[PDB]
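Novice: Can you keep this structure in mind? I'll have questions shortly.
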Amino acid sequence: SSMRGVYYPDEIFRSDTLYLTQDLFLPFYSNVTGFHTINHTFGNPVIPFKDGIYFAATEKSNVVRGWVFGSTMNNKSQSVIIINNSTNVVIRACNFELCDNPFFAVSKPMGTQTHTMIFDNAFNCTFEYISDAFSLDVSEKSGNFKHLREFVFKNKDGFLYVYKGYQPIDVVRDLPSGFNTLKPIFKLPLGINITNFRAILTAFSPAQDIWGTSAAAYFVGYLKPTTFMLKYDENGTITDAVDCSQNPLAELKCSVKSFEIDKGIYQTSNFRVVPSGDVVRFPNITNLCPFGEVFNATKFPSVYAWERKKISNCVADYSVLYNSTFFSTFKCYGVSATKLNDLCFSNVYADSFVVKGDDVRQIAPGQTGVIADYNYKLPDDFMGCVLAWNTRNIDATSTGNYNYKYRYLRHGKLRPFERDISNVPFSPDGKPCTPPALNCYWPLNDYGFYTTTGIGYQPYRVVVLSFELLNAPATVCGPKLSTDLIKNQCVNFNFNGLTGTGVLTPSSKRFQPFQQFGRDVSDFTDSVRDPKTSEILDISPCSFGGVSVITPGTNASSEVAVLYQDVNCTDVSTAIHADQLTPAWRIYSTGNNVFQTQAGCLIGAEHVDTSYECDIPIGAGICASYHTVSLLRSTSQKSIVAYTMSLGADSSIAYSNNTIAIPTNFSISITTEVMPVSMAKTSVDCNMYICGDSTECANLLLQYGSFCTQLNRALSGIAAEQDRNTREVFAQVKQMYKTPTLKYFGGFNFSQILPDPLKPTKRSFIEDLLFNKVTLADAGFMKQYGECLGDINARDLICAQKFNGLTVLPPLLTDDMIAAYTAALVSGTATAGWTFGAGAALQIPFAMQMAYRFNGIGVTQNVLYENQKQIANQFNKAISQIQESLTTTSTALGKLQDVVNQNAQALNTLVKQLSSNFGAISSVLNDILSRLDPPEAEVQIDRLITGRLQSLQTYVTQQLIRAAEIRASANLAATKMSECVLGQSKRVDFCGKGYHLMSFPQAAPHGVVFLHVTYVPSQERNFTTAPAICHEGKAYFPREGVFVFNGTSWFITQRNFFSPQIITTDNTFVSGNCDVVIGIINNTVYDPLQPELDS
Amino acid sequence: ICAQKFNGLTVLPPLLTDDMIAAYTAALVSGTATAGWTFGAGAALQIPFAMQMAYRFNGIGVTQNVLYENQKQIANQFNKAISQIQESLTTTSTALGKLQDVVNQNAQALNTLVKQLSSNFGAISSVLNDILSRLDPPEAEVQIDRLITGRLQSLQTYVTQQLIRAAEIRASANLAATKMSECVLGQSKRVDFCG
Amino acid sequence: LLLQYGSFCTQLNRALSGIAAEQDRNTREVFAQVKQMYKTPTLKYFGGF
Amino acid sequence: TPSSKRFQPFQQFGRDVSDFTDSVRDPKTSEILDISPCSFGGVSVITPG
Ligand SMILES: *[C@@H]1O[C@H](CO)[C@@H](O)[C@H](O)[C@H]1NC(C)=O
Ligand SMILES: *[C@@H]1O[C@H](CO)[C@@H](O)[C@H](O)[C@H]1NC(C)=O
Ligand SMILES: *[C@@H]1O[C@H](CO)[C@@H](O)[C@H](O)[C@H]1NC(C)=O
Ligand SMILES: *[C@@H]1O[C@H](CO)[C@@H](O)[C@H](O)[C@H]1NC(C)=O
Ligand SMILES: *[C@@H]1O[C@H](CO)[C@@H](O)[C@H](O)[C@H]1NC(C)=O
Ligand SMILES: *[C@@H]1O[C@H](CO)[C@@H](O)[C@H](O)[C@H]1NC(C)=O
Ligand SMILES: *[C@@H]1O[C@H](CO)[C@@H](O)[C@H](O)[C@H]1NC(C)=O
Ligand SMILES: *[C@@H]1O[C@H](CO)[C@@H](O)[C@H](O)[C@H]1NC(C)=O
Ligand SMILES: *[C@@H]1O[C@H](CO)[C@@H](O)[C@H](O)[C@H]1NC(C)=O
Ligand SMILES: *[C@@H]1O[C@H](CO)[C@@H](O)[C@H](O)[C@H]1NC(C)=O
Ligand SMILES: *[C@@H]1O[C@H](CO)[C@@H](O)[C@H](O)[C@H]1NC(C)=O
Ligand SMILES: *[C@@H]1O[C@H](CO)[C@@H](O)[C@H](O)[C@H]1NC(C)=O
Ligand SMILES: *[C@@H]1O[C@H](CO)[C@@H](O)[C@H](O)[C@H]1NC(C)=O
Ligand SMILES: *[C@@H]1O[C@H](CO)[C@@H](O)[C@H](O)[C@H]1NC(C)=O
Ligand SMILES: *[C@@H]1O[C@H](CO)[C@@H](O)[C@H](O)[C@H]1NC(C)=O
Ligand SMILES: *[C@@H]1O[C@H](CO)[C@@H](O)[C@H](O)[C@H]1NC(C)=O
């Protein structure tokens, strides 16, 4: 059950793109419940709806005649019902009864069950709807069960969204894997709380007699919040999709925004081990609150004696007091007594006294009147609570205890707590209130009656307490639990309020008796004393690191291996140790065969002992590749392997005390070198980029001062310099030499590297390959497999960007002007050699110019003229192999392609940061200016302006760095132009490789390419040799070259090319005597004069 | 390197280990001792080391016989001067200043990025658990926005420093790779370029 | 809260990954210029040197 | 402007690759219009001394 159930996410849709989005999609390869349904295996069972469902059925005649959705679908509350009349869909919102197989199928008069609506039977029809032909569209296709009706139902924001598609079927009870996309049909506003549903067969048993047909098949699968990448075509159609959760390859190609991936290692996500448990530790129990005084005095205070306090820095036993069977009543006005058992506060205020049983009615926090107002009533502003217990048995007396008097009225004491406590004739609001004279009065009844009085009289001792809540330190709390300790696992933990997540370990970390926990050199905490055991624990973080995917090209294989960076494989997954296959959907996006490296834990690759060159790099000398490994596995004999890299081919120079190796033959070579020279010249209208023509944003921007001019000054410097770079590399020629008619000098064929006038455009044939094989921002093209041609996007628009305040500007020299400078340099080089790089250009025959370039590398001139046929044939062949190479693959042009790709990523990141929220209510200025008043809109806009302006400073700073990095390559290229092309550099490996003969420049987009011509000696003899020779009395030494032995005879030769010559007075010089030199051999030096004296 | 791998910061291994680097230096020296310049341009062609030296003497414009007639003095001065390099490198710490500086600058940048975690940025604390326990959410988010903006400005600062320092090391690596091809594989005549 | 600022924690990782890959390019371009691994000679002493 | 956007019967308007709005279905009578920004740019002044 897979690749079903994708729908167009909304109505805003658009052409030819990869769009990555989050929604309640059906995740790929989840198990759908197939209700295979047949006669006795039969019913319409109610099913939970959850977050929404993919639903499908094998169908034609609308056998699934409808659906019912709601909380209950039968009683009290409204329900949505959807029914196929024989033509059309019916919708109602009514609270239907549906006690059985649902057959309340009564319908309106105009085409009953056929056109006008059905299920009329209920009591709250707040919505009703008639469709057109939405049951005939099912009935259109040929034969029942030979088609699948396919739907998504999702409920959010008070809307039921309905999407559908309808497709052919071959198996009457299966759900095929064929990809198709559902269209939206409805966004029903009905607001119903759907949590359950059922399909409707409405007592049907179809005349489509496959089984007698109290039977069908239908399918339910739950939607889940998942990230899909959706691929649109040029008609705005979804054509493909990727569930980014499924496996590490799906995650990779979502992260890369592509459906195809090249061979490489890619970073995709962070691994971060979750905690297994929780550890809470607190000290030995101590500092119990002094409640025994307030609560457990043997005889309590009278109403007027009223013992009272406030208490702090203590642990409250209130859980016990609440758990106590004693108290006749207790009430909290504040937060519930059930939580005061464990809650924390800055302090408590507490007091105690007595009442005749009746007056407990008035004493509470939240309660006031002339009883409590004139002997104890507290302010109702604390977390106040009140408790009562038996005075009737203890501190009562049978007369009524005349010491435990009644409340002492004093109407004028309006203030809380003061609420006249006092034993005084004081009852009025303001009369003189001495002792007993006729001005003033005292209620003086007895409260404390004994337990044999009626249950009204029966008096209570009473306590009130009042907890105080502040941001200040909570000096009172209920008791707190300590857990078991959990060593050697990632856990949550808490000491005395030092909370974290980590791995707790036993430790050797000695520290002083007064110290509770250790910091480290970073000043993060790393060790703690256990408050109960006094164990010295050491804390380290739970394992985390980058996750990287190792892949061949997806072109070649969809197998992948995964590297968890830096971690020990012991911490990594509860795996199943197959090579090749990650059980990834369930197991850690990964889940299989394991290997350890210093880079971290490597999964799914096989370790191989045979070394190879490094294909995909990993670290610490480990590399990976896609390789044949076991012929027993059929084509899957190719798997990902990991190995220690080979440094190079092993070799053994046979060092000899008296042997020298000298070349007998040579090979000409042509080597490409590719260099970047300039970036895309860019500018940004910062006031449009920030504000989008919001006038109010344009006002607020001015407060920041120079920035919008400063950034444009900086980019104008970078932009001007791209023309300086391009000018300094190419404009080294003094004069524009005309390209000659004859393209062929002394057998050497230039016709592929000069322009051709007979066949426009006006570039060399090799420049046409080079201008083809590069991708601009998304215009142009290049691919490493060799499977691409023609621009991937609009060229005069680069791909997009020219509409967001961003702009890109033309170069000063057009590509035709660059191709005119290379045509000038090559035609000058072919007709005049080094001379135009010093004086004026001097004509010289190309064969002679080559002989003097051979002479420059220490190969004597005659070697060229005697071999000119071979040298021309090797040159002409090597030029043709450059065309074959550039035609085959663009992998040589990677440097020029990268200059574009970095600039594309720089602009696309700068554009994406426009959409970013930055802690405003919205990233859209029209929202902020419509939803709010100006004094709030200013703060919202200021957050956007600050975010956007910081985003521009980032981009221009990246471009300053990148421009400086490109300038270093423009200066190096300008140097190679002067030294390699205009001359013959002797700097080893500066121009080409081997001995340097000459070089030709060629134009390329954003760069230059050099074709270096070099001479490589390539076959060698191995000769006996001597440092000097002794003739008569004296050592003779070679003027140039080496003395070597031909097996027969001693000869002298140049050491770049074996050319054995007679040893003579001409090619040797004398020094010293025969004894001085080590290992001098004894042989004749010939004299050209002696036979002429003998004449 | 201190502890490092334990606050989101991490340091990764190089591809070539020091034991692989030390194989390439041994290959380059033993090529230079037995085949001279030849393995740069062609394949390695074996040559007796005294004759290789006589041709390198001819390259500076001193006639070959000045070597052969003095070979004992020249070998003694060579063996002597190599031993002084070993003695000097045994004795003094100051010679490798450029390489120790590369370590020190990275150590300072990371320890600055680390200290900025403890910085307050005008919030009520630099600890998220203080903010999340002392306040209700409408206040807590604004106090966290101060820390997030502070910490994110500190990362954008650090990455910009490393981008500049990486270009400064690259300009040294390109020069060093050039001294390899010109000074080791050959006999470059550029005055005071090689020694 | 960190999601609201968009790209930056991806962008910073791409920049550090670029610098990190280049350290192997620098180290390779200096040392890996030799064509073949020439085995070190048994004799350490040549013509007196 | 009038446009060649082929966009589907349920769709109302198009976003570009950067997801700014680029085209719309006229709600009073269903033409497919395409929207481009009003002209903007740098001004530069060219001068002798
Ligand atoms: C999903 O699993 C159930 C049993 O849990 C099975 O009956 C059903 O056929 C499976 N789905 C499919 C498409 O086969
Ligand atoms: C939705 O309906 C179910 C079933 O009666 C009920 O448990 C749930 O609390 C309801 N939720 C709402 C938001 O009404
Ligand atoms: C209410 O619940 C009973 C349960 O037996 C059911 O028969 C009845 O159809 C439901 N609906 C109404 C509106 O009574
Ligand atoms: C219809 O629905 C409302 C709640 O939406 C309920 O109060 C009312 O009693 C219902 N009426 C009948 C007759 O079922
Ligand atoms: C777009 O839809 C039309 C429908 O006739 C079809 O002809 C065409 O091939 C489709 N694709 C493209 C890329 O135009
Ligand atoms: C108190 O500390 C001692 C220290 O030895 C320990 O044994 C005991 O378990 C602790 N008791 C409580 C109640 O924490
Ligand atoms: C003592 O403690 C009990 C149990 O919590 C409490 O109900 C009672 O009121 C207190 N006072 C006396 C005098 O027992
Ligand atoms: C006392 O507290 C415990 C808490 O676990 C509870 O199980 C018990 O039922 C309580 N008893 C009374 C008398 O409140
Ligand atoms: C890549 O796939 C194409 C077909 O899509 C095929 O022609 C080509 O040979 C493949 N190349 C490799 C190296 O896998
Ligand atoms: C990794 O875990 C193993 C135990 O499975 C342990 O022996 C080893 O020391 C740990 N560390 C490393 C770096 O391998
Ligand atoms: C050099 O090698 C080439 C290889 O094609 C061969 O044709 C030629 O005869 C050789 N030249 C000499 C002078 O040995
Ligand atoms: C020069 O080389 C090109 C290579 O394609 C060839 O077409 C042309 O005929 C050659 N001309 C001569 C005169 O050899
Ligand atoms: C080359 O010649 C020498 C004598 O000078 C001989 O000893 C040696 O074995 C030969 N080497 C090869 C590679 O043929
Ligand atoms: C070089 O020696 C060979 C045999 O090794 C001999 O045939 C030849 O004549 C000698 N060369 C010359 C120029 O005489
Ligand atoms: C090396 O050559 C010298 C003369 O140049 C000689 O004295 C010595 O014996 C030779 N070494 C060997 C191993 O033959
Ligand atoms: C060898 O040396 C002697 C004495 O210097 C000299 O006569 C002789 O000519 C030399 N040998 C040859 C073959 O020239």
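Residue numbering for chain B follows Swiss-Prot, covering 832-1026 in order.
Any Cβ shown, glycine's included, is placed from N, Cα and C.
As listed in Swiss-Prot for this protein:
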VARIANT   B:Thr894 to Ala  In strain: Isolate SZ3
VARIANT   B:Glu999 to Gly  In strain: Isolate Shanghai LY
VARIANT   B:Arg1001 to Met  In strain: Isolate BJ04
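I'd like to know what surrounds each of these features in this structure.
Specialist: According to its DSSP assignment, B:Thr894 (variant position) is coil. When other Cβ atoms within 10 Å of the Cβ of B:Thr894 (variant position) are tallied across all protein chains shown, the result is 13.
A sphere of 10 angstroms centred on the C-beta of B:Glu999 (variant position) encloses 10 other C-beta atoms.
In the three-state DSSP scheme, B:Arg1001 (variant position) falls into the helix class.
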Novice: Hey, how far is B:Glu999 (variant position) from B:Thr894 (variant position), Cα to Cα, in Å?
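Specialist: About 42 Å separate the Cα atoms of these two residues.
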Novice: Counting across all protein chains shown, how many other Cβ atoms sit within 10 Å of the Cβ of B:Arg1001 (variant position)?
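Specialist: Total other Cβ atoms inside 10 Å, all chains included: 18.
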Novice: Would you kindly give the Cα-Cα distance separating B:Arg1001 (variant position) and B:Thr894 (variant position), rounded to the nearest Å?
Specialist: 40
Novice: Taking chain C as the partner, extract the variant positions from B:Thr894, B:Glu999, B:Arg1001 whose Cβ is under 8 Å from a partner Cβ; order them by sequence and answer 'none' if none remain.
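Specialist: Filtering B:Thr894, B:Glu999, B:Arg1001 for a Cβ under 8 Å from chain C leaves B:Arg1001.
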